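Enquirer: Structure below; questions to follow.
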There are 2 protein chains.
Amino acid sequence: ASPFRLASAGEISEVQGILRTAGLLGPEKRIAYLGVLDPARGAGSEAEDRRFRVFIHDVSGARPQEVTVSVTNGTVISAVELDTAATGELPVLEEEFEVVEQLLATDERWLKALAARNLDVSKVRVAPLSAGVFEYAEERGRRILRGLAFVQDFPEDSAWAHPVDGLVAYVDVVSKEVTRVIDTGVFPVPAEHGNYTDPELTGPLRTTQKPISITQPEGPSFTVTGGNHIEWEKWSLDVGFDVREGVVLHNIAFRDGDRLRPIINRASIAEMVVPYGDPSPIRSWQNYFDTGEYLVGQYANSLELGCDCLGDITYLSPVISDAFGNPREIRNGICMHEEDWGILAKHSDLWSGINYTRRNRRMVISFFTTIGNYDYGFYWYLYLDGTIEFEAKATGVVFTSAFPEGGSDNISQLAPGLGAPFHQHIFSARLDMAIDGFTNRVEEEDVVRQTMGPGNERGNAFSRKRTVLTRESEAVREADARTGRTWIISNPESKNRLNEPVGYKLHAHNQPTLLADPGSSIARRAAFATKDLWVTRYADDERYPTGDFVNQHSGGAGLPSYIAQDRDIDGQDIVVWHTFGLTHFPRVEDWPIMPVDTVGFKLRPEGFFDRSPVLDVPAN
Amino acid sequence: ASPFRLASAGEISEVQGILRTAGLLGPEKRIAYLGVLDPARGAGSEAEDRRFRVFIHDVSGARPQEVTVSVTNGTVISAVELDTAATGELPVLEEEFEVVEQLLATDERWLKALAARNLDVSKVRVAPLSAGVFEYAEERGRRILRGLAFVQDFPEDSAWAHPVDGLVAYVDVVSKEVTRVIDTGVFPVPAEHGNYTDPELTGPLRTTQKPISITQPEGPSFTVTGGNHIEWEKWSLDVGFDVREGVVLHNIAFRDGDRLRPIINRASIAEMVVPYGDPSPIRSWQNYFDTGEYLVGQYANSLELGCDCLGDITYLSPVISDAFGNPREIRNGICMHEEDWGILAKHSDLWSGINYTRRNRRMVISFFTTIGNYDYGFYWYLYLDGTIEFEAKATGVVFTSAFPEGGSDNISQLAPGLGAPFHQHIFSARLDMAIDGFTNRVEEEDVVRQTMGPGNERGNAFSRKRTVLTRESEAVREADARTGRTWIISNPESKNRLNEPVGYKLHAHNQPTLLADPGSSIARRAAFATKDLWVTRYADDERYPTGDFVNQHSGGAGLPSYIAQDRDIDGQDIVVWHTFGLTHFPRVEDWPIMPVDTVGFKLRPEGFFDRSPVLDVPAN
Ligand SMILES: [Cu+2]
Ligand SMILES: [Cu+2]
C-alpha cells in the first residue's frame, strides 16, 4: 500500500493502544491533535514506517506532551513535556467549548451582567473564542478562552442576530474558573430575527427553477486506487487529510508522454487567520486562526449529493481521532468529480478552411468546514492544459455586534441596531515545489515599459524583466499589479526543446495583505500575512507559517524565524508560501446568510511542455 | 413589438430599397457599416421609429457617406459626405481583403522579393492588416492596407507557422495600386509545421475521456419572447446585436419583489485594441482595432451544439447586411443557456441544529468571433445573487514572426526559428448606467490603514474611504490593488431600508493598462487604454472610446475630447467606461493552437437590496 494513504480506523486504534500501554494515555489525558507524518525526504527505503504525531493534553493541569508513535513497529518513538508558557497552548478541544457556557451560568458577576440587561440566562449562548496574547499577565501558562454572548429566543433561533455587546468573559478551562467579566456598558440587543428558513422572512419560495441534470452515463474519467490515489487526464496525485490542514495534496504529477513529471510534492493551506478591524475592547482581541487554533479538518461537514456536490461524485471518508483516541469517521467529507469548463481552444482558419474546437475540463477535490458562524469551502482544480488552481469559498453567517447610534468607521450596519465588524480572511498556501524534481528556483517577473527614442522605437515596445531570488532574506516578496508581477518557479537543470528552463508561473489575485498596524499583536503572530510571497529552504519541522502551537502564543516563531537562517534557494529543495485573502466590509446582502465570495490563485505552465499539451484531446 | 428587437432581414431589405430609390446605392457604392440606432433618451413616445445608421463607401474614389434611414417612414433622414482625410476612413470591407494578395501577385518588386527567398507566389498568403497612422504623407485621404506574407505549403496548411519576415507591402485598395514594398532583409522561413489536426503532430488521440452529459429534462428556466427579450430568475434584459460591437445588452433589470429595478441601460464592449510590442519596422505599425476597424460582429462564427456550447442551448441568429445591402444571417451566432455554479450559501449551526445549503446558477450569453489568426469569445454572466460579469476568452493562433538568432527582448520563441511578438489585448466596456434609474454617481473606495495609538487602538483597526467623482475632468481613474480600490455606482435618490444609497460595486482584475510610450501613435489613437476607468455624461453621439471612424484616423477624437467638456456627473445620466486587458508574453504552450486565457470584470450589489436577495431560492 502507499505511504501517503489515508490513516485508517485500525491505525488510530493502534495509536491509542500504544499510548495506553506506554502509560501516556491515562484517564486524565486528552488527545488535542493526531495525524500521520509525511514520509522522510530520503524515502528511497522500503521502510513503510507509518508514524503519527500526537499532542496530549492533561485535564488535571499537568504539563502536556508531544508524542511521535510508530504504528508499524508498535512503539513510542519520542515523548516530550511541553512548556506551554514558552511555546504556546495546544489546540482548543471540542469538550472545552461547552465548559465556558456552563461555568458562566453560575458565576455571579455574569448573572448580574445579564440581569442588568433583563436577559434570561437559559437563553444566553456563549461563543467560545480563542484568547490571543494581550495585556493579561495572569493568562500566561494557563488555558484561557474568551466568551461573547448571543441571545437565542428559541431552540431553532439564529443567535447571531442577537449579539450582547459590551460584555466579555475570560475563562480558565482547566481549573474551571472565571478569571474576569468585563462590562463596558449596556447596548440594546438587536430584536430582528435572522432566520433564513422561516417562511415569513423568505416569503414564498420561487417555483421558476427547472432542474439541471449533470450525469456521466459511462462513469467518471478518473480512477481511484489505494483509497486515495487519483489518475485523471494525464494528472496523477494523492489526496491526503489532516485534522489541522484539511485536504492535503501529495505528489501532483503530469504524464508528459511516457514520462511522469512531478510538479508539486505537497500542497496545502497551512494557516488561515481572520483578524477583526473593530477597535472596541469587546472584540479588538478577536482573530481566528481557524487552522492553528481550532483545526479545520476536525470540523469538516459530511457533504450531501445534489446539494453540496452535484454530478457524478466519488466520496472519501477521512478518519480522525477523538479526544480519547477512538476513531471517528467524517462520512462523505471529501467530494471528488470532474466537470466541463467550456472552450479549451478554437480557431476557424480562412486560408486552410479548417474549423477547430476543443472543450476544457477540470477535476474538483473539495471539502467544507464550519467553525462557529463561519463556513469555508476549500477547492483544488486541475485543468487539461496543466493549470492548477485553488479557490476558497467563504460563506456562513457574518460575525455580529451592535451598530452604535452615532455610527462607526470599523463596522457595517446590516439591519436596525445590528452591526458587522470589518475583517479579513487571510490564507497561507504552502507549496512544497517539485518542478520536474527538487532542484527549483523562484523568479520574479515584472513588465517593463520602454521610452520612445533611438533604441528601436516608435514608442510601441515593451518588455519583461526576471530577477532570481537566491537567498531566503531576499525572498520576502510583495505583489505589484501595476507591473503585472508574477513569480515563476523553474528547474534550471531541466530544459524544454528550445533549451529554456521548464517552469510554472504563479498568478496571484493581488488582494490586500494584513491591514493591522505593523506593531500590533496580530501582526507578530500572523507575520506571514504581511507579505504576498515567502520562499524557504525545505526542512521537516518548518510546517506552519506561525509555528506548531498557535493557541495563545507570541509572534515570530513562524516564517520570520525560518527566513532568518538565510539559506540558499537558487536551485534547491524549496517551499513557496503564498499569502492571499479577502478584505470583508460586510454589506446588507451578506445578512442573514452570506452568499459565497471567493479568493485563490493559480499556477500555469511556463515553457514546461514542448508545445500545447492539449493537442491530443478529442472532439467529444 | 419591442424597439430593442433584433434587426430583421425585411428591415435590411427596406434600407437597401430606400437607399436605392434615393440614389444613394448605385452600382459603385458599398455598405461599410449598417446597424439599428438605439431609441432616444426621451422614449416616452409610442413612436416606433426604427432608424438605421449606414456608412456608404464609393468604389470609384468618390467621397463616402454617412446616412441615417427610417425603415418606419421609408425615408432617408440625413446624408452627409465624409472627408475621410479629416475624420478617418470607413471600416475595412471583406472584399478588400482579397484584393491585396491579388495586386501583389503581379507587382514586380513583390515578385522580386519572393524570388530572392525562393518562394513560389502561388504559395504566398498575404494577411490584410489595418494601416495605422504613421510617417507616410501619401496615405492621408487614401484607403491603404498593409500586407504581411505567410507561406502555405499546401491548401490545408497553417500558414501562421511560416511567416515571411523582413517584408511588408502597402496597398491602395481603391485605386488598386501598390504604393510600397519594403524589404529590410531576408530571414529564414520557419520550416516546422503547426498543424494541430495532423495525427503526426497530435499523436494518438486520448481515449480516456468519458462523456459528460448536461441536460434539462424540463427545459430551461429562462423564457424568450419577442425574439430577444430574456426573463430568468428575477433577471430581465434584451439581447441586441450590432456588426461593430457584437452582442449588446439592453435594459438589464432585476425583479425585487413586484418592483422591476433597472441596473444597466446598455452594456457592450465598445472597442478592443491589440497593440504589438515589437519595435521592428516590419510590425511596429501593428495594432488591431478589432471592433473599430474590422467590425467584430461581422466575423461571428456559427456555434455548434456540443462543441461550442454544451447543455440545453437556445440560439439567436442575428441578421447583418452585406456590402450591397442584402440580408445575411449569422446562423446560431449567439448561444444562451443557464448553468450550475456551485454553492450559493451554506451554514451548519451548532446552536439551532439547522443545516442549510443552496446552489448558485448563472445565465450565459455568448458569441465567438474570428479576425485573421485571432478568435475571441465574449461572455456575459448573470448570477442569482445579483452579480453581473463579463469574460473575454482569447484563443486562436498567435501572430508570428521570425525569432532572430541573437534573441529578442520583445519576442518569444515558440519553435526553432519561430517567434511571437509581445502584445496586449485591451478591451473597453461601455456601461451606460441606470442603478435604480438615471440619477447615478460614481464613488472610488480605497481601504485605509490606521496607526496604532490613542484613538481606539491595539493596532487592529482598519477602515475604508469613499470619494465622489463630481466632474468629468476628475473622472479619469487608475486602479490600485494595494488599497483594494473599487468603484461604486450608486443612486443618491434611492435608498435601502438602512437609509443608505443603493449601489453596485465594480471589481476590476487590475491587469496592466497600455504599455506603449505616452508619446506614441497608438497611445493617441487608443487613449482610453491608458486608464482603468473613465466616467462621462451621456450623449447620443459619444458611442465609442476612439470615435466613429477608427480606420487610419489620428488620436484624441474619442474619450479625451469627451472628458474635456467637464460635465457634471454627480447624480446624472452617466456612462462608465472600463478598460481591462491581457498582457500576452507568448509561451511554448500557446503554439500551435492557443488554449483559452481570460480577463473580465464583475459588478456586485452594494446595499442595493434590503437583505440577501437569494433567501427564496429552493433546495433542489
Ligand atoms: Cu467575512
Ligand atoms: Cu494574445
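To match Swiss-Prot, the residue numbers of chain A are left as they are there, and the shown ones run 9-628.
Per the header: X-ray crystallography, 2.2 Å.
Cβ atoms are placed via backbone N, Cα and C, with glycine included.
Annotations per Swiss-Prot:
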- A:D298: active site, proton acceptor (ACT_SITE)
- A:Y382: active site, schiff-base intermediate with substrate (ACT_SITE)
- A:296-307, A:379-384: substrate binding site (BINDING)
- A:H431, A:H433, A:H592: Cu cation binding site (BINDING)
- A:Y382 to F: Loss of activity (MUTAGEN)
Enquirer: May I ask for the distance between A:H431 (Cu cation binding site) and A:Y296 (substrate binding site), taken between their Cα atoms and rounded to an integer number of Å?
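Expert: Rounded to the nearest whole number, the Cα-Cα distance is 11 Å.
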Enquirer: Using DSSP and three states only, what is A:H433 (Cu cation binding site)?
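Expert: In the DSSP reduction, A:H433 (Cu cation binding site) maps to strand.
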Enquirer: Near ligand 1, which of the recorded positions A:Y296, A:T299, A:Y302, A:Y382 have CB less than 6 Å from any of its atoms?
Expert: none
Enquirer: Using a 10 Å radius around each Cβ and all protein chains in view, which of these binding-site residues has the most neighbours: A:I379, A:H431?
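Expert: The residue with the most neighbouring Cβ atoms within 10 Å is A:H431.
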Enquirer: State the Cα to Cα distance, in Å, between A:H433 (Cu cation binding site) and A:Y296 (substrate binding site), rounded to an integer.
Expert: 9
Enquirer: Ten-angstrom check, please: count other Cβ atoms within 10 Å of the Cβ of A:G305 (substrate binding site), all chains counted.
Expert: 22
Enquirer: Cβ-Cβ under 8 Å from A:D298 (active site, proton acceptor), same chain, 6 or more residues apart: which ones?
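Expert: Expected: A:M280, A:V281, A:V282, A:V304, A:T377, A:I379, A:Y382, A:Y384.
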Enquirer: Give me the Cα-Cα distance between A:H592 (Cu cation binding site) and A:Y296 (substrate binding site), rounded to a whole Å.
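Expert: Just about 14 Å between their Cα atoms.
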Enquirer: Taking the centroid of the Cβ atoms of A:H431, A:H433, A:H592 (Cu cation site), which other same-chain residues have Cβ within 8 Å of it?
Expert: A:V282, A:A402, A:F430, A:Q432, A:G589, A:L590, A:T591
Enquirer: Just counting, how many other CB atoms are there within 10 A of the CB of A:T299 (substrate binding site)?
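Expert: 28, counting other Cβ atoms within 10 Å of A:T299 (substrate binding site).
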